[PDB]
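Only one structure is covered here, and it is reproduced in the block below.
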Amino acid sequence: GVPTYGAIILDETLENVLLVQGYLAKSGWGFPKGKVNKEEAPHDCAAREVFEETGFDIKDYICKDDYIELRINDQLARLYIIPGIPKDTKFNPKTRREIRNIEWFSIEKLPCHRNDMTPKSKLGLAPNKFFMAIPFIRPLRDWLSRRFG
Ligand SMILES: CCc1noc(C(=O)NCc2ccc(F)cc2)n1
């Protein structure tokens, strides 16, 4: 699959992260990201996608070695970590046809896994509106502990 790039934007307290909500197949909450174009550098893709989806330009703040990358079903998604963005920043997507809403969420309150259905003796996982974000949450908490404390 084509690699995706984007960002994990945190506020100044390091408490909260910025998620975006799309439509239809993308109707839940996730980190702003999208597919790399032909010949496009990872940092330029990240900034382009984040600006398209949030109206915030991360180009001046990207750090080359500060990211979390996960391979999910043989597709690579890399989110650059961008701390210290004020909570009163005005975010507006390019594209209300693509982005329903943009909100800060408390990291400590976000799930880092979906819930099973063991009370119902049924296999699988319960739906969760943070499905796309969930894989990055434990790695982000661990990354923050190693960098900041
Ligand atoms: C496949 C199930 C699913 N549900 O929500 C998503 C998802 O990606 N949402 C975040 C997002 C990211 C970028 C974007 F442009 C719009 C929305 N996927």
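In chain A, numbers come from Swiss-Prot; the residues present are 96-244, in order.
Technique stated in the header: X-ray crystallography, 1.5 Å.
Cβ coordinates come from backbone N, Cα and C, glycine included.
What Swiss-Prot says about this protein:
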type	residues	note
BINDING	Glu144, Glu148	Mn(2+) binding site
MUTAGEN	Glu147 to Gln	Loss of decapping activity; when associated with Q-148
MUTAGEN	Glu148 to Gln	Strongly reduced decapping activity
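Taking the Cβ of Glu148 (mutagenesis position) as centre and 10 Å as the limit, one finds 25 other Cβ atoms among all the protein chains shown. Ligand 1 lies within reach of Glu148 from the recorded positions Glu144, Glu147, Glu148, judged by a C-beta closer than 6 angstroms to any of its atoms. Each of the recorded positions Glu144, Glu147 was scored by the number of other CB atoms within 10 A of its CB, and the lowest score belongs to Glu147.
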